[PDB]
Amino acid sequence: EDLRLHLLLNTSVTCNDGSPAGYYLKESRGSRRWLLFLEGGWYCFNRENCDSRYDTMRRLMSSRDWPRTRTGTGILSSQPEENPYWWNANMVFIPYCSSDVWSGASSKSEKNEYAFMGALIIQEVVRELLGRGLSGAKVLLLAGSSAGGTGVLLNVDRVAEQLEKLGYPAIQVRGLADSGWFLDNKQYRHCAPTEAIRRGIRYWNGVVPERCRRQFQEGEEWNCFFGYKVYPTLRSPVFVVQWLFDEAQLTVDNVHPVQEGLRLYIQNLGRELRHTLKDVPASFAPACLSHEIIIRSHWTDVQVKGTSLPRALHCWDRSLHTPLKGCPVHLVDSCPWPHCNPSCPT
Ligand SMILES: *[C@@H]1O[C@H](CO)[C@@H](O)[C@H](O)[C@H]1NC(C)=O
Ligand SMILES: CN1C(=O)CC[C@H]1c1cccnc1
């Protein structure tokens, strides 16, 4: 089940500390499908808080200690029983070592203690994979969880543009954003989350998709980190997986028996998330308190309206060949409290 580490041949494309970035790959020679998964794990946004992350979360800032292999799990598993959706695909795990929500385009230098190269890491992984078989692909699914899910939204159209400009117009680029669809909502108690993104973008030289940038304009690029604002600007097909009560959303909202004020807050959050997905035709949004799903081994277990996530993704593939009989692609729970769906993870 193992994916093998390859450090980037272009060693100018680096993790935060200047060590080379890389990717883990398991090829499937009989397949023209490629799954490129972006790991998540928050971010850091100034010298002091990146230094702390370097002390105790160093694998998210450096390749120096990465293992030579990783086991593929969930959507990265090659076992049909664990991955009914894409078990025969070529599998790529791209470690998150740039701490920039995959948006950065800044090298380490005499003025920069850290490199923030997430956007460039994605493009360099794609370039190097073209020499390893990606050139023959029919579908490239850029997937990701948490900050990696936001990274999908920020980067899927740039991957599509890169392959067009390199002369590969037959590769269909698509996105799968898991747990990366956040609300810039009012907190339950008062930390300034949107301010941290704004500061981060300046620290990272962060880049956002061009059409979204042109809408919000200079200084307001932080808006494009919020799915409901950036998604309408995207041209590539994007399937959105989002728990209605995402634990990271609750964290940025300062939410941890439940009285009326908090009950109303939680119910309003789920309703707002539901509302932002009403016109997202490929989506899976269960009424659960959880965080991430697609690379979890039991990702097969959750269902919305009787349809599992692997089935919904399979129906999405069919829709991209009018709605499909018994094969839905838009699956959003309507019940208003975490675990009102009996299939929620424990
Ligand atoms: C290596 O990466 C750097 C930084 O992204 C880029 O500017 C440069 O063109 C790359 N070199 C090659 C040979 O691909
Ligand atoms: C990008 N994000 C994560 O990786 C988890 C939480 C989310 C976020 C939203 C708003 C402000 N800061 C962070």
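Quick note: numbers on chain A are straight from Swiss-Prot, i.e. 87-276, 285-350, 355-419, 427-451, in order.
The backbone N, Cα and C atoms fix where each Cβ goes, and this holds for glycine too.
In three-state terms derived from DSSP, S232 (mutagenesis position) belongs to neither a helical nor a strand segment and is classed as coil. As a published mutagenesis entry, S232 to A appears in Swiss-Prot alongside the note: Abolishes enzyme activity. Unable to mediate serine depalmitoleoylation of WNT proteins.
Remark: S232 (mutagenesis position) has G126, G127, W128, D264, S265, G266, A342, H389, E390 as non-local neighbours, by Cβ distance under 8 Å and separation of at least 6 in sequence. Taken from Swiss-Prot, the feature active site, charge relay system applies to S232 (among others).
The 10 Å shell around the Cβ of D340 (active site, charge relay system) contains 25 further Cβ atoms across the protein chains shown. Following the DSSP three-state reduction, the secondary structure of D340 (active site, charge relay system) is strand. Under the heading active site, charge relay system, Swiss-Prot lists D340 (among others), citing experimental evidence as support.
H389 (active site, charge relay system) has a Cβ environment of 19 other Cβ atoms inside 10 Å. Look at Swiss-Prot and you will find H389 (among others) tagged as active site, charge relay system.
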Please list, in sequence order, those recorded positions from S232, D340, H389 with the Cβ less than 6 Å from ligand 2.
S232
